[PDB]
Amino acid sequence: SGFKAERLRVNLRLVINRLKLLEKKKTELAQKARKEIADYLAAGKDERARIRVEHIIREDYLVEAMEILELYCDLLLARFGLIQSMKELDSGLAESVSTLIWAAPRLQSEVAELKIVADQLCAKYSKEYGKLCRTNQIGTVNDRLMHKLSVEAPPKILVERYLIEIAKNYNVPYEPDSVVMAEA
Amino acid sequence: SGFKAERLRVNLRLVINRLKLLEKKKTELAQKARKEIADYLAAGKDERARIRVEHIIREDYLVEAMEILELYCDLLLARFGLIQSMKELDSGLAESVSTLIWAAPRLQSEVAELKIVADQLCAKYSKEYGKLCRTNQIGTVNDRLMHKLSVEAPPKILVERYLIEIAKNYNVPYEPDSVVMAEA
Amino acid sequence: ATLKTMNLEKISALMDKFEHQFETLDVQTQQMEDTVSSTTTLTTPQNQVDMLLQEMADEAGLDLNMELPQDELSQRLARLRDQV
Amino acid sequence: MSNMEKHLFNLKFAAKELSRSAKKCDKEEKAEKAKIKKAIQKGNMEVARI
């Protein structure tokens, strides 16, 4: 009881559709954002440009994270026979199932169906496994994805390198923070 | 009682019509899918392309399985005189009858009439024979068909070889997984 | 009166909801079109479309080969993310 | 009109309706082919493919 295979199958397909669409939209919005950084740098407002590129870095990391989750949903669909057949969790699926349960509370603001995918996977493999996933006590959640959805501020050198590349591309004079470039 | 020869004859013909149609449709959809793999490989998203070809391999195996069942339904129609005449199951038909009963629960999502074919064959040769078929305790179900409808993931070398051939055909640069090509 | 009944926080909410509900309608159009596409797969074989495009491109004198699966700032910013 | 004459009248009508539908499809293959050429000349490859 609780678990319904078709709820999981339908919602996995929906999650892929929604992620596939959000990646495109967010990629386009990053173009518009980078133009705005060049405008701030041209206006000599470098100290603000630094804080505006933190938004760009976070959206870029998020788009990369959405690509990883798209892949794990597509993997659970490809090997959906195993999910439905066994009662134990296979090794091949452990990364995917644990990561999707871990990610859902972070992403479910944007990708509402991802909550239902997580809830069904917890109904299948039990609530206790679901709790061990959400904290990564299960030690199986994908490390790169957890990095990409971290709440920490970007490294100062990443911010500076972003400004250097954007400034170069839009032919705007920029001089990077000497202290940060030295610390690197 | 239960068994009606004309229900079986009509539904065997219907099963052939439906399979014959699904094979064509699935073959065409495989063309559209292979183009999509080339697009993923061109975009350098090889790690996803691997998971997308698992869907293609499974549909290709399924089409081959549908061709085997089409042949066994056509065989029971060709030798329908024997089915209707005897009360015992002939040797010549044992493979066909057992395989159709085994396959029905796997396929009856797609081929609804296949359920009725199986139910009639169980009414003819008794429920106990029907149970021995579904588990292949009867040791007569066709091995290639059971392989082709297995829920196991494709071998890694098959996935790599699929990508190599698709990449070559669409003139996309691809470099296969060295570890998998070595393990082979 | 109207700035009370529809204050900026309420407008902010309404605009967020508007945007998010058109994301959902995009997801729905996509899967209606994917269904219709699979529904009429046998009426449009891929190779026939590819050949008609190549024939029309040959007539137009366009060099682009139509059977094949036919920005650098984004690439460089990606390389930066990998390097850190 | 006999009950069978009604059925014959409807079968003859359905046969013509299908024949008209085939003629409409043919004339629209010609119309869409013309639009491919225009889209190729304008470099609109996405519209050409539609």
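We number chain C the way Swiss-Prot does; in order, the residues shown are 101-170, 186-199.
Method of determination (from the header): electron microscopy, 3.0 Å.
Every residue gets a Cβ built from N, Cα and C, even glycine.
Contacts of C:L188 (mutagenesis position) defined by a Cβ separation under 8 A and a same-chain sequence distance of 6+ are given as none. Swiss-Prot gives this note for the published mutagenesis C:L188 to A: Abolishes interaction with SPAST and VPS4A; when associated with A-192.
For the mutagenesis experiment C:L192 to A, the note given by Swiss-Prot reads: Abolishes interaction with SPAST and VPS4A; when associated with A-188. Sequence-distant contacts of C:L192 (mutagenesis position), defined as residues of its own chain at least six apart whose C-beta falls under 8 angstroms from its C-beta, are absent.
Listed in Swiss-Prot as a mutagenesis experiment, C:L192 to A is described as follows: Abolishes interaction with VPS4B. Look at C:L192 (mutagenesis position): DSSP puts it in a helix.
For the published mutagenesis C:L195 to A, Swiss-Prot gives the following note: Abolishes interaction with VPS4B. Around C:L195 (mutagenesis position), taking its Cβ as the centre, 16 other Cβ atoms fall within 10 Å, counting all chains.
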